[PDB]
Protein chains: 4
Amino acid sequence: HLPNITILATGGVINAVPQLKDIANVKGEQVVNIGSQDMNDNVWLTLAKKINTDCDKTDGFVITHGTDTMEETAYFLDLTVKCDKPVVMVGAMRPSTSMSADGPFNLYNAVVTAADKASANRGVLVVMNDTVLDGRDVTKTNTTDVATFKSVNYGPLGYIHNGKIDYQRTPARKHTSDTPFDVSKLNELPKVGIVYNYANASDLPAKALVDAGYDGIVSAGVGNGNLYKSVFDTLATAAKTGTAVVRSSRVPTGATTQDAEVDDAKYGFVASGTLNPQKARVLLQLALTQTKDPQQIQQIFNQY
Amino acid sequence: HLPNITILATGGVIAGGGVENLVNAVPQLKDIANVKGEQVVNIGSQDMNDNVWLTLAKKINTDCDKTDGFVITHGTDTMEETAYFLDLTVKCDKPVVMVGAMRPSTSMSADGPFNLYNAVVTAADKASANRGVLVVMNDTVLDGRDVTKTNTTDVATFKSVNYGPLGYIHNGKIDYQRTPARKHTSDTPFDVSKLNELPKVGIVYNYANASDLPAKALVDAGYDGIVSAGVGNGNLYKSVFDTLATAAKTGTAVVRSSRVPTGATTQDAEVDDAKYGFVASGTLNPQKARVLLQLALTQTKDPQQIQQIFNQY
Amino acid sequence: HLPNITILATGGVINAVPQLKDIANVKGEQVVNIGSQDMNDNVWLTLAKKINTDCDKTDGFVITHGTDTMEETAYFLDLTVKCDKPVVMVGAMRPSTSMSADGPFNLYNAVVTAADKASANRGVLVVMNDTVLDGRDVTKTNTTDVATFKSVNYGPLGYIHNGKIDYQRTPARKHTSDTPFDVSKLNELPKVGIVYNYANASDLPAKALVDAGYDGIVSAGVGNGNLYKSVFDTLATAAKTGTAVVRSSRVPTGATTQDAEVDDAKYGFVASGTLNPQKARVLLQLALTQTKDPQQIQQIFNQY
Amino acid sequence: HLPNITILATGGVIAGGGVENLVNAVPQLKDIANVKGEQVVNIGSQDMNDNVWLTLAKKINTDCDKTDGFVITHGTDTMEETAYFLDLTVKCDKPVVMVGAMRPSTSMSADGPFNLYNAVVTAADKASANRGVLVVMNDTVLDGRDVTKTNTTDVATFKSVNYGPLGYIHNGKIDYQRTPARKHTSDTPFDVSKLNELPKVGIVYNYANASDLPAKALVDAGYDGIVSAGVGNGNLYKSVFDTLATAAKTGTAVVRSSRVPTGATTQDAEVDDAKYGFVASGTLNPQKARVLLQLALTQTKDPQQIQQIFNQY
Ligand SMILES: N[C@@H](CC(=O)O)C(=O)O
Ligand SMILES: N[C@@H](CC(=O)O)C(=O)O
Ligand SMILES: N[C@@H](CC(=O)O)C(=O)O
Ligand SMILES: N[C@@H](CC(=O)O)C(=O)O
């Protein structure tokens, strides 16, 4: 009578939750054990492969992860997982040995989410603080708050009360099996770096990446993806010299749009829309497995 | 008797689609002030830089006695940075109010006119004094330390995301209910009157699989400081951590901030600052932490004194 | 080549926008002229009838309205409009004669929204401050701010930049032609009143309504729809005496849930979910045109 | 030397699923204070009332010299109301900190334990003094006037939605950056030491097609005041307006507030307060405007003096 749920563990600050046995038959597997500040491409490749391979062995997946880069992993899996069963990511803001630790109830709600049949076909989900959040818009909004995880542009899909979810939204951007990114045979990802804009910004980070032959650069622009003059110069050069350039923003909400202050087509640049720099990096890496044409990368940025 | 208010124009979308045309665009300003304008520069704030900052702060400090208040018209993109620099360096204790516009003056429902008006109202209010340098946008008075641009296009983008606004503006009047506690203006030791340049401080971003090359480049270039835009509570990808540990043992100041948009990068978390000679930025986001680090480095290179400065200002 | 758009005007603080001619052939009609603080049942009946009757005469509707009760009208139309062409509501926070008045660009964006073919089948929409918001979750969050209108539980559907909308969400709750509420032959609505909970609350408002024979009472509860003891007593009486009782909350976000501190089935009560008191009142009035069974009213509250 | 901190328990979900079991539930409290507990009542705060308010305020004022700080355990539902009443009536200038819990103590990841701890930390901090009565929830210190419950179930529900929090709590320490400007505690004229009851003030809601019957009922009952939960900027449906106009001309105090969850109900908007003898509530939401109106009516019935009180406190 209960669903089969596989917990895949990666570490982070998050048996000790026996009330799980009320809602699913849980099996645990250690994939890695790291703080997610050391999250990397290899871990991501491992996770997508495991999920895709093991899909027909379970009814859903919960991935325990650190909270620091949970938002990057959730979007990577959102674009590469082809399993059409729920994949829910979860962490904790307080250690398990601390007073009023969030990990037990968080895990419980993540299992609830992975077990719910209404959760399929919603893409990869993050479940934190009683809320089901899509892997594309979810981000860490505060450095220490238990309520930190929000979908700051388009909102949560669902709230969880008493083990039940009232879903009122689903992401429209294409995800999972509706994307072309197939990661099954890949052992590395294209090299993509992020540079930060501010007053009197150095061009040296952007130059270091270009000198290294990086495949992509994401700018964390000011305002609507704007670039400090030295940084602009160096990127405009990179984009005609073999490096794809995506303009995002350091600004924590809203789109980096087309048709603002930057002639994207003149420079061969791509506007990130609502993807923040770390998220744009995810979709840039995957675009680069398929194309290096900035027109075609911009299309990818317009659909996923 | 109306107050005398000086507008110092620097450019931005508010001056776009100089200063003398701005005033004539808002004649209602004559109802609340005698306004006089000076163009200091005319740049997009994406191109703001240490020299415009020194020029403004020197100018305000020099011209303090000649006016009753200052309004700075400025691009939105880096207004939060300029605001905090001026907050630490102006010694004038007449109000200094920054203002921009998120829509072009020629566009429908342009926010520039009513924003300017409100910035003047604020600079004319005797209660605006002794609150530090201010940002006035969308009917709201915001302190220069906490104010940040939250959204890429919304007219309401500017928010003090941790501690809230100082006061709200309705029908040309302000109900002030808050003032920043952190020391500002004439309570800081920072004196830029005889400074021709600022120490070099760069910013590096942290994410999964972060490259150390951007950090290495800034070390190779002999940077006086580096501000880390960390993950979560000021955390660093290992490669980045390692370059920044090595740098701090050879006299580069290293301040851990966070790419996360609200909350403090705290002391006593996952990083042993005292061990590496790193500084925790508190609620200062990376571009704000740069502002303070640059000024910290005019006084001191000691990591412990620099930490004390990040606890007071 | 341009869409036919009918502006229906009701008043509020919001020709003078000639740039409309770039995006549609606009026709205006005065239905009423009031401040929306005097919005009433008759105006709503008029509006739904007009839209339904005139549906095949236009490509979309923009309704100009005051901002005070725009959120109540948008949900009423959201449940009663059977036209499957966009119906967009719009107002202004600043008078048209004031500096940097929001009405021109707001109207422009509302027309953009009503003209967009992607806007059909999304229910009744409110467009304010560059944002397309669903009529069920949208509410006035601040007394004076131009950015006041937000969908505070589930987020916007879409942002508008340079005359274009990137839609990433649509409401899941049933709306428009997927609801049973047919208003075409009705000339009045069931009488529904709202009472407020706080410390030491008087039962006198609730009693006045009951004494008046009201069909429904919405409680603006404390917390998770809780009721001051005197008010609870009076409502528990009303619910067994011919008055339907819906528990909402004065709290501006989140659900009044089932299975919390109030035994709803014991008392014959209905939990409002995410509907605030004014919105619950809308759906209560319409439920009462079809049923007075609290089990069946609770179902309606669970689907619309 | 640890400080002496008194917990006054009133009930709520934190005391649920008295006071002596609460302490034993949080033994770590012994690391930061000598705690002593008194049960004052044991009710859900949905049932909070004028008598519990008088009892708490009298008690705190009486017992001020016998302890170093007070923590009040309380239901979440009306904590914002109690907090503001105590903010206007306690004359003790040791910290007074309110705390509840949104999950039951028996539930997974119960917030009650760590909340209590933080409330004690706050009440023990000498810097918490002279800031008025405080609410401590979700690692955040909030002033009693602005604090409100924003969400029906979230552990982070409590926010000062207009002017922000006072300070944040990390590893048992507080960085205070704000204090309320509005007069509180020993700067208010409100003295409830010899009061056996409070004036009668009710709340009426405004929406489309609003009934006047709830307003009429409160007038018929001879209410001393009525607080309107208005639409938008304190506006009233016509029937409601008319009953409340008639009432104010026969000595009922009428305060326009707003059902809208942030922002002020302003003077000089669509309602001519001076004409009807109405008062504008400012940022006080309806349940908060009641708190102040009740206390205003212990001093005065004049609409103009009551307006002045709504501008100062
Ligand atoms: N540094 C931790 C933070 C957490 O899990 O809260 C991690 O992300 O692995
Ligand atoms: N790029 C412009 C943006 C603005 O003014 O809104 C600037 O910062 O100068
Ligand atoms: N009282 C006006 C408010 C507005 O339109 O801004 C109305 O709702 O009609
Ligand atoms: N109904 C409870 C809610 C809580 O404590 O969270 C109370 O206010 O007493």
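Going from the start of the chain as shown, residues are counted 1 onward.
We read in the header that X-ray crystallography, 1.9 Å was used to get this structure.
Every residue gets a Cβ built from N, Cα and C, even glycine.
Around C:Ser36 (substrate binding site), a 10 Å sphere centred on its CB holds 26 further CB atoms from the protein chains shown. Annotation comment: Swiss-Prot describes C:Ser36, C:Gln37, C:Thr67, C:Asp68 as substrate binding site, evidence class experimental evidence.
The note that Swiss-Prot attaches to the published mutagenesis C:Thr67 to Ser (Swiss-Prot position 111) is: Reduced enzyme activity. C:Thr67 (mutagenesis position) falls within neither a helix nor a strand when secondary structure is assigned with DSSP, and so counts as coil. Sequence-distant neighbours of C:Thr67 (mutagenesis position) (same chain, six or more apart, CB under 8 Å from its CB) are C:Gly12, C:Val13, C:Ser36, C:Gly91, C:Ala92, C:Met93, C:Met128, C:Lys140, C:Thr148, C:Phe149, listed in sequence order.
According to Swiss-Prot, the mutagenesis experiment C:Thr67 to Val (Swiss-Prot position 111) carries the following note: Loss of enzyme activity.
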Tell me which residues of the chain lie with their Cβ under 8 angstroms from that of C:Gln37 (substrate binding site), as long as they are six or more apart in sequence?
C:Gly66, C:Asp68, C:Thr69
Rounded to the nearest whole Å, what distance do the 23 unmodelled residues have to cover between the Cα atoms of C:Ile14 and C:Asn15?
13
Taking the Cβ of C:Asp68 (substrate binding site) as centre, how many other Cβ atoms lie within 10 Å?
32
Collapsed DSSP category at C:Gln37 (substrate binding site):
helix
